[PDB]
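**Q** I'd like to ask you about the structure that follows.
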Amino acid sequence: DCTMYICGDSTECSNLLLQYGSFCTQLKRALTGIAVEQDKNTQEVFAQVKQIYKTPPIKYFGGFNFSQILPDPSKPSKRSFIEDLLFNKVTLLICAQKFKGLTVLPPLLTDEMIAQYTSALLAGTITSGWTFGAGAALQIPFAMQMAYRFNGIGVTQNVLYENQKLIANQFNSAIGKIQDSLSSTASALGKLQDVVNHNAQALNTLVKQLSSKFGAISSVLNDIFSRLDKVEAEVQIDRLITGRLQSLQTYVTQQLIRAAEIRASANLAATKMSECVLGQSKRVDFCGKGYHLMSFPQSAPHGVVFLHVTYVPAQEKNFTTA
Amino acid sequence: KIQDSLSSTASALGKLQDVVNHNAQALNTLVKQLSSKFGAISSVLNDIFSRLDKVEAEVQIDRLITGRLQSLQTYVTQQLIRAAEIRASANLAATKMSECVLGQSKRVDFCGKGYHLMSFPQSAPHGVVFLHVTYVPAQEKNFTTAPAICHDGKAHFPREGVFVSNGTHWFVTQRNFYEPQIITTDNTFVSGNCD
Amino acid sequence: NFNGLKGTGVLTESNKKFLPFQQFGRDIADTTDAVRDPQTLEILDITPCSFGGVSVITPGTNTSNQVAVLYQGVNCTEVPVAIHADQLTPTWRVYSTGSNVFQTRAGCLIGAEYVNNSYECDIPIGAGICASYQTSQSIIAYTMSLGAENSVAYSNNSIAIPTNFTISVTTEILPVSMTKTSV
Ligand SMILES: *[C@@H]1O[C@H](CO)[C@@H](O[C@@H]2O[C@H](CO)[C@@H](O[C@@H]3O[C@H](CO)[C@@H](O)[C@H](O)[C@@H]3O)[C@H](O)[C@H]2NC(C)=O)[C@H](O)[C@H]1NC(C)=O
Ligand SMILES: *[C@@H]1O[C@H](CO)[C@@H](O[C@@H]2O[C@H](CO)[C@@H](O)[C@H](O)[C@H]2NC(C)=O)[C@H](O)[C@H]1NC(C)=O
Ligand SMILES: *[C@@H]1O[C@H](CO)[C@@H](O[C@@H]2O[C@H](CO)[C@@H](O)[C@H](O)[C@H]2NC(C)=O)[C@H](O)[C@H]1NC(C)=O
Ligand SMILES: *[C@@H]1O[C@H](CO)[C@@H](O[C@@H]2O[C@H](CO)[C@@H](O)[C@H](O)[C@H]2NC(C)=O)[C@H](O)[C@H]1NC(C)=O
Ligand SMILES: *[C@@H]1O[C@H](CO)[C@@H](O)[C@H](O)[C@H]1NC(C)=O
Ligand SMILES: *[C@@H]1O[C@H](CO)[C@@H](O)[C@H](O)[C@H]1NC(C)=O
Ligand SMILES: *[C@@H]1O[C@H](CO)[C@@H](O)[C@H](O)[C@H]1NC(C)=O
Ligand SMILES: *[C@@H]1O[C@H](CO)[C@@H](O)[C@H](O)[C@H]1NC(C)=O
């Protein structure tokens, strides 16, 4: 809010600020573009499907175990057990000192509502394979859908059935270690931590910034009139209104730069989830190191987290070829 | 149908409309910007010369030179930002032309919704418009399937396709189209036993 | 004007343990917010009067002109207190307590009646609320419906196979350049 932040609560504020023209209404038209865009980014990443599929009550997926990513009925929020660690590891009176017209609008999509979108992607990629993203959903057994994935790698399907028991145990043991790995080290979520820390720090520098005098005899507009002649008191406040307005310009230009990087990183996520999730990817080292098999999405505060599943060859032997 | 779709609603070309709106809008706020006095006596330039003595009119004229000079930098900085998003969107358009048009794309949900076939480009003011042609499966009928088959004490697996049953006896068919075929050694291969 | 310092706000007593010398409380804001009155020997804590940003929900002007007003981050029972002469910059205090006020996380909007079914979003509000102009006519607020609910029957020995197909043509628009300007 330009009027309140600059020199608000002064009858001589608005009229003197009025003659400067259309400055703060120029800035106001730039911080609403950022506000609108930040709601569109979430609409392209999570909202790529319409029918909200639901998982069957029975959970016998050919020996596989998916209890650590499916929605949890116990918690009131439809959040899986992996997401619980993610929410607790992001630490989102400093909010009350924003009386200077620096508000924080709420996001359009509530946290408990994005979880429904994520739960639809999972329930559509384990009962319908990958066809639900490119037409009508088609059910298929999971022990047979995997054989399609192995075919794409270049390994014939006759090896999956003969090793179904070993692969099932091997996959279940792999998903368990992800839960402990995230909690053990706090640097895993450093990508999300600085997104909210940088923004919060920028606000603090702006509020603390107005205490400067900028060459004026005093740093407060209220008391600068009772000690100096009103004939030229306009001169000192002019040195003050310009300096206060100029710093507001700097903060806006910073947000324009940051929003460009986020939009670049939003489209990259919107591309990974359209290929690594709704299909199989042949792009090497795009959906995780090794040959790609399938991916599952998980939500997080201001971001998304993937769990790529990859196939990596084990020990080998020398041979003579012709 | 696509000819009527464009002519039905006028909101289709919104992305190519605000490109010319934003640049035309930033010019107007630039012309009106010089009307502000910037704390000086008057916005008119030459009159302040003939009204005030040259000894201190420099002070008045300086606070107006800086006021207009700062206005230009804000406009230029805006142009650099806007030129950044347009260039970041022309590379995407160039990539689409090299992949979707000149060839067939295996990247799911990149050159349309569905399985990609082939595309056509069309020109437009300050932009381009594509016409993705895709293949969408129609209605479906369920069946009963088995992973393999064992006839001479040895498991058999399909070459391409999956075994389906209609109730009486089994068949092999493609994944994306129901064209049942009689089970045959040419369509299968043998590996191991069936225990 | 306590202690010869001008300002504006409401006054409340605070329990901060002012030492026998210190007279003013201060924080990062660096704008006076607590005064020790020279009239008596108590502690006064100053906070700025209640304020907010006014947002107006309006349908098409030719369609109608009835509007619903939203105040961000204020208690819904606080806005009736604002109805006085020469207390608000606006004088349209008639909407302060009018139709059924519906409370949301981003404040409470007035002039809109809250249905409890769902539709598609027409005008976004915040925290999963949208408003539109539906049928004799009024502005309604609901909760977004993500999509039509669906269920897929999963069994371990059944497969679904298409028996037909269809061909569709989908359009797409991309900007490529802009005007060249010289100054
Ligand atoms: C499941 O699919 C099989 C394979 O098509 C069906 O078996 C075949 O069904 C057709 C249609 O009834 C039979 O053709 C007719 O057979 C009679 C027999 O007298 C003949 O007189 C007719 O001129 C005509 O050719 C075909 O013989 C039969 N094949 C075999 C090996 O039995 C089967 O009916 C399908 N089951 C269901 C429930 O749809
Ligand atoms: C999938 O994995 C989970 C995680 O271990 C299994 O849940 C365990 O169930 C046993 C059986 O009583 C409990 O003793 C463990 O405490 C459970 N784990 C946790 C973390 O609470 C679950 O049983 C597995 N699914 C299947 C079908 O076995
Ligand atoms: C057998 O395979 C090994 C690799 O597994 C080949 O390399 C030998 O093993 C390691 C890996 O390089 C080296 O430290 C040895 O010195 C290698 N052996 C030799 C003789 O160089 C090995 O060459 C293969 N053997 C043959 C006969 O081809
Ligand atoms: C597959 O679907 C197409 C339409 O998408 C069907 O073609 C229609 O068939 C009916 C048969 O009575 C005709 O009256 C229509 O004119 C056809 N439409 C078109 C566009 O040609 C086709 O019949 C379906 N396949 C099968 C085997 O029924
Ligand atoms: C009023 O505006 C609407 C769009 O907001 C338009 O559809 C309608 O034709 C307009 N009516 C007029 C200009 O009479
Ligand atoms: C208003 O404040 C009361 C305090 O008891 C609280 O219970 C209520 O939820 C608040 N309502 C709004 C709309 O802020
Ligand atoms: C929904 O609203 C109608 C009136 O608009 C009311 O009769 C009904 O009881 C409500 N249902 C709820 C609150 O579950
Ligand atoms: C399918 O699941 C049911 C329920 O667990 C089980 O009784 C049946 O044996 C299973 N059949 C196959 C082929 O997996």
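Just so it is clear, chain B uses Swiss-Prot numbers, and the residues here are 933-1127, in order.
Recorded method for this deposit: electron microscopy, 3.7 Å.
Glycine residues also receive a Cβ, built from the backbone N, Cα and C atoms like all the rest.
Looking at Swiss-Prot, the entry for natural variant B:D950 to N says: In strain: Delta/B.1.617.2, Mu/B.1.621. Under its natural variant annotations, Swiss-Prot gives B:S982 to A the following note: In strain: Alpha/B.1.1.7. What Swiss-Prot notes for the natural variant B:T1027 to I is this: In strain: Gamma/P.1. The annotation that Swiss-Prot gives for the naturally occurring variant B:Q1071 to H reads: In strain: Kappa/B.1.617.1. Under its natural variant annotations, Swiss-Prot gives B:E1092 to K the following note: In strain: Theta/P.3. As a natural variant entry, B:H1101 to Y appears in Swiss-Prot alongside the note: In strain: Theta/P.3. While the structure shown retains the original residue, Swiss-Prot records the natural variant B:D1118 to H with this note: In strain: Alpha/B.1.1.7.
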**Q** At the Cα level, what's the spacing in Å between B:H1101 (variant position) and B:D1118 (variant position), rounded?
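**A** Answer for this pair: 18 Å between alpha carbons.
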**Q** To the nearest whole angstrom, what is the C-alpha distance linking B:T1027 (variant position) and B:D1118 (variant position)?
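**A** B:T1027 (variant position) to B:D1118 (variant position), Cα-Cα distance: 42 Å.
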**Q** Spatially speaking, which of the variant positions B:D950, B:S982, B:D1118 is closest to B:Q1071 (variant position)? Use C-alpha to C-alpha, please.
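**A** Minimum Cα distance from B:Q1071 (variant position) across B:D950, B:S982, B:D1118 lands on B:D1118.
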**Q** CA-CA, which of the variant positions B:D950, B:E1092, B:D1118 lies nearest B:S982 (variant position)?
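**A** Considering only the listed variant positions, the nearest one is B:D950.
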**Q** Please classify the secondary structure at B:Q1071 (variant position) using three-state DSSP.
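**A** DSSP call for B:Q1071 (variant position): coil, neither helix nor strand.
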**Q** Secondary structure at B:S982 (variant position) (DSSP, helix/strand/coil)?
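**A** In the DSSP reduction, B:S982 (variant position) maps to helix.
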**Q** Measure from the CA atom of B:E1092 (variant position) to the CA atom of B:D1118 (variant position) and give the result in Å, rounded to a whole number.
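**A** Distance (Cα to Cα, whole Å): 11 Å.
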**Q** Near chain C, which of the variant positions B:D950, B:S982, B:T1027, B:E1092, B:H1101, B:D1118 can you find when the cut-off is a Cβ distance under 8 Å?
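**A** Near chain C: none of B:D950, B:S982, B:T1027, B:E1092, B:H1101, B:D1118.
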**Q** If you run the three-state DSSP split on B:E1092 (variant position), which class comes out?
**A** coil
**Q** Secondary structure at B:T1027 (variant position) (DSSP, helix/strand/coil)?
**A** helix
**Q** Going by DSSP, give the three-state secondary structure for B:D1118 (variant position).
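**A** Where B:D1118 (variant position) sits, the three-state DSSP reduction gives helix.
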**Q** Please state whether DSSP places B:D950 (variant position) in a helix, a strand or coil.
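**A** Reduced to three states, the DSSP call for B:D950 (variant position) is helix.
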